[PDB]
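Novice: The structure that follows is given in the form of structure tokens.
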Amino acid sequence: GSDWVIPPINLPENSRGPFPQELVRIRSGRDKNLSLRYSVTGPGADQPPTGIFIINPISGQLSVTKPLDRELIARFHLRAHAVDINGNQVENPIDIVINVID
Amino acid sequence: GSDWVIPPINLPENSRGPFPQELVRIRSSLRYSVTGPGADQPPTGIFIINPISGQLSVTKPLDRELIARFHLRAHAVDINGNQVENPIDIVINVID
Ligand code: IUM
């Protein structure tokens with residue numbers, strides 16, 4: 001559809017994993033027509049604290065890399081991107097919210 | 001329009017509820033509706049959506065026997081009833 005938000009993901013606090021732990025798959029149906037590469041930006045991804053969340057560039061699978069405590073940041077606001085071979089975005093970026101729950 | 005895909009919703013089989021039980025919120029002023037088997041097509045009224053918030057809920061415990069996976073479509077219209085964006089597919093798996 002033309003523009004819908006991805007439902008927030010709830011992640012239990014101080015999970016035992018193991019890590020990396022897959023959370024959800026974020027991708028576009030356009031990837032069945034064009035070669036697309038997925039990326040994630042925002043605090044937790046490429047902004048502090050870095051490397052907590054990663055996304056598989058081909059599948060769109062989003063994963064957590066370590067246990068998370070709620071004291072410092074209890075909610076992360078990321079943005080997933082879908083880009084063609086020249087790097088042009090083929091979808092408007094989409095917001096991803098990860099809530100750390102106790 | 002956009003073609004981002006909404007992640008499948010996994011719902012435990014024969015849940016205790018209480019009911020209605022909140023599942024997920026699907027949103028884009030606007031009014032939301034859901035169509036398909038389980039919503040407005042048989043078995044009707046199992047899944048319902050709040051027209052303002054987009055909150056999708058389930059109304060009773062579900063057994064996997066008859067239907068284990070539902071395919072619905074969420075719709076968004078302006079206050080005049082005009083569709084403002086392409087409908088979006090929603091998938092619900094009843095997990096045991
Ligand atoms: O376990 U504590 O925020």
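Residue positions begin at 1 at the first shown residue.
When the header is checked for method, it gives X-ray crystallography, 2.1 Å.
Cβ atoms are placed via backbone N, Cα and C, with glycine included.
Reproduced below are the annotations present in Swiss-Prot:
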MUTAGEN   A:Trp4 to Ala or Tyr (Swiss-Prot position 161)  Loss of calcium-dependent cell-cell adhesion
MUTAGEN   A:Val5 to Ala (Swiss-Prot position 162)  Decreased calcium-dependent cell-cell adhesion
MUTAGEN   A:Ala80 to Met (Swiss-Prot position 237)  Loss of calcium-dependent cell-cell adhesion
MUTAGEN   A:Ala82 to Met (Swiss-Prot position 239)  Loss of calcium-dependent cell-cell adhesion
Novice: Compute the C-alpha separation of A:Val5 (mutagenesis position) from A:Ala80 (mutagenesis position), stating it in Å without decimals.
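Specialist: About 11 Å separates the two Cα atoms.
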Novice: Fewest other CB within 10 angstroms, which one of the mutagenesis positions A:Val5, A:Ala82?
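Specialist: So among A:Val5, A:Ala82, the mutagenesis positions given, the one with the fewest Cβ atoms within 10 Å is A:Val5.
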Novice: How many whole Å apart are the CA atoms of A:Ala82 (mutagenesis position) and A:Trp4 (mutagenesis position)?
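Specialist: Cα-Cα distance, A:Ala82 (mutagenesis position) to A:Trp4 (mutagenesis position): 15 Å.
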Novice: Would you mind reading off the Cα separation of A:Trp4 (mutagenesis position) from A:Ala80 (mutagenesis position), to the nearest angstrom?
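Specialist: Checking the Cα atoms of A:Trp4 (mutagenesis position) and A:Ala80 (mutagenesis position) gives a distance of 13 Å.
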Novice: Under 8 Å Cβ-Cβ from A:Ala80 (mutagenesis position), six or more apart in the same chain: what's there?
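Specialist: In sequence order, A:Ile6, A:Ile26, A:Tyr38, A:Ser39, A:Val40, A:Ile55, A:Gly60, A:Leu62, A:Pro93, A:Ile94, A:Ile96 meet the Cβ cut-off.
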